[PDB]
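Participant: So that we are looking at the same thing, I have put the structure below in structure tokens.
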There are 2 protein chains.
Amino acid sequence: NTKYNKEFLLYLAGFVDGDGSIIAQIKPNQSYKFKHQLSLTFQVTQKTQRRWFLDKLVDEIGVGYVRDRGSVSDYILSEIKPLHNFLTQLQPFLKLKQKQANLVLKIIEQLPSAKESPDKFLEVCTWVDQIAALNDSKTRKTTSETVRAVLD
Amino acid sequence: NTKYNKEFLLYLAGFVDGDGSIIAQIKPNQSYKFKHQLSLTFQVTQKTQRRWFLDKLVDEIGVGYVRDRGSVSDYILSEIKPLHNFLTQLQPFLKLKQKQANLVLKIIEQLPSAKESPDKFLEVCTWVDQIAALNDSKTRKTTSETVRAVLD
DNA sequence: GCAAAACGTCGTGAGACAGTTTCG
DNA sequence: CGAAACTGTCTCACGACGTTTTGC
Ligand SMILES: [Ca+2]
Ligand SMILES: [Ca+2]
């Protein structure tokens, strides 16, 4: 449980509400008990020419990594234990993304107990349904409705 | 001289490096001693549905206004005296737009002294030439080189 | 003459995903 | 079977300007 500075979290909080993104997805995968994977990721996008800023995040936050995708670069943090630790300390300073942040935290908490019941998985599959609305979604496909392919 | 909260500044700073934009322009206007106006402006843009955040900024920052422009809305601060006071307080916490913040501040200071010498005005038109380089410009027209219409 | 407000839009820099592969 | 990586992309939501008008 690595603890972060308050001035660090305050700034970042504003930058996250700015260019950050708190994604939560249900990815269809046959290798999973319920045919879908619950992906949770914290993104931070920026012009590759400004990648150094992204790289600096991997150092300051501790975990995570930075991917390159042409003209733009993202800083990705998908590791659940660390991510839950980050959003726990960050959540109190967010103003725009503070709802999804706490939703993602909620999902992480119920992830183990959602691997058991098909009814719970579907309910957690609903939390993410909420995050997507709160975000500015436009290219979403796999929703909790489709996850009801459980009826077999 | 209104003093802003340190935590308000810490958060806003990240958000400014996020969705904000510190601009400086040279607008061709015949009504001016040198045919050009030195326009300075602090912008903050968000989806019109998230405008409420911009209206909140008008309260917290004390000055400024919010304009509508379709799907998007901007919070604009163009007043010199209050702007200078705001950036002077914000500058230390910025991380991506600190250079331009200060350049703008440099400009404001030498604004009344550039209204006099066509040489001073051409030098300041240069500070702004620097801010644009620092920003992600791609629609710029009137630069200091063009300001050299002073050759009459 | 000039500070500041109006008003319009080019071209992305981003948000928010998707789909597939790897690893243990 | 799952956590987490790797790879790809639609559609903006933004940045950063430009032109014109106030009115004192
Ligand atoms: Ca944004
Ligand atoms: Ca940005």
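Following Swiss-Prot, chain A shows residues 2-153, kept in their order.
Determined via X-ray crystallography, 3.0 Å.
From the backbone N, Cα and C atoms, a Cβ is placed for every residue, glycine too.
Take a look at what Swiss-Prot says about it:
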BINDING   A:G19, A:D20  Mg(2+) 1 binding site
BINDING   A:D20  Mg(2+) 2 binding site
MUTAGEN   A:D20 to A, L or N  Loss of catalytic activity. Reduced affinity for DNA
MUTAGEN   A:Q26 to A or C  Alters the specificity of the endonuclease
MUTAGEN   A:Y33 to C, H or R  Alters the specificity of the endonuclease
MUTAGEN   A:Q44 to A, C, T, V or W  Alters the specificity of the endonuclease
MUTAGEN   A:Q47 to N  Strongly reduced affinity for DNA. No effect on catalytic activity
MUTAGEN   A:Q47 to A, E or M  Loss of catalytic activity
MUTAGEN   A:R68 to A  Loss of activity
MUTAGEN   A:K98 to R  Strongly reduced affinity for DNA. No effect on catalytic activity
MUTAGEN   A:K98 to A  Strongly reduced affinity for DNA. Increased catalytic activity
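A description of the local structural setting of each listed feature is requested, covering burial, neighbours and distances.
Facilitator: Cβ-based neighbour count (10 Å, all protein chains) for A:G19 (Mg(2+) 1 binding site) stands at 20.
Of all the Cβ atoms in the protein chains shown, 18 others lie within 10 Å of the Cβ of A:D20 (mutagenesis position). DSSP assigns A:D20 (mutagenesis position) to a helix in the three-state reduction.
In this structure, A:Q26 (mutagenesis position) is part of a beta strand by DSSP. For A:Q26 (mutagenesis position), the same-chain residues lying six or more positions away in sequence with a CB closer than 8 A to its CB are A:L39, A:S40, A:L41, A:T42, A:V129, A:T143.
Note on A:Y33 (mutagenesis position): other Cβ atoms within 10 Å of its Cβ, all shown chains, come to 13.
Under the three-state DSSP scheme, A:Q44 (mutagenesis position) falls in the strand class.
Note on A:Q47 (mutagenesis position): other Cβ atoms within 10 Å of its Cβ, all shown chains, come to 21.
Sequence-distant neighbours of A:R68 (mutagenesis position) (same chain, six or more apart, CB under 8 Å from its CB) are A:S74, A:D75, A:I77, listed in sequence order.
Note on A:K98 (mutagenesis position): other Cβ atoms within 10 Å of its Cβ, all shown chains, come to 24. DSSP assigns A:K98 (mutagenesis position) to coil in the three-state reduction, placing it in neither a helix nor a strand.
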Participant: Under 8 Å between C-beta atoms and at least six apart in sequence, can you list the same-chain neighbours of A:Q44 (mutagenesis position), or say none if there are none?
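Facilitator: Listed in sequence order, they are A:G21, A:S22, A:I23, A:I24, A:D75, A:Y76, A:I77.
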Participant: Any of the mutagenesis positions A:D20, A:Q26, A:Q44, A:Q47 with a C-beta atom under 6 A from ligand 2? Give them in order, or none.
Facilitator: A:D20
Participant: Going by C-alpha positions, which of the mutagenesis positions (A:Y33, A:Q47, A:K98) is nearest A:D20 (mutagenesis position)?
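Facilitator: Out of the listed candidates, the nearest Cα belongs to A:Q47.
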Participant: Which of the recorded positions A:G19, A:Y33, A:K98 has its Cα nearest to the Cα of A:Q47 (mutagenesis position)?
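Facilitator: So, of the listed recorded positions, the one sitting closest to A:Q47 (mutagenesis position) is A:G19.
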Participant: Mutagenesis positions A:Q26, A:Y33, A:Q44, A:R68, A:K98: which sit with Cβ under 8 Å of a chain B Cβ?
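Facilitator: Contact set vs B: none.
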Participant: With H, G and I counted as helix, E and B as strand and the rest as coil, say where DSSP puts A:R68 (mutagenesis position).
Facilitator: strand
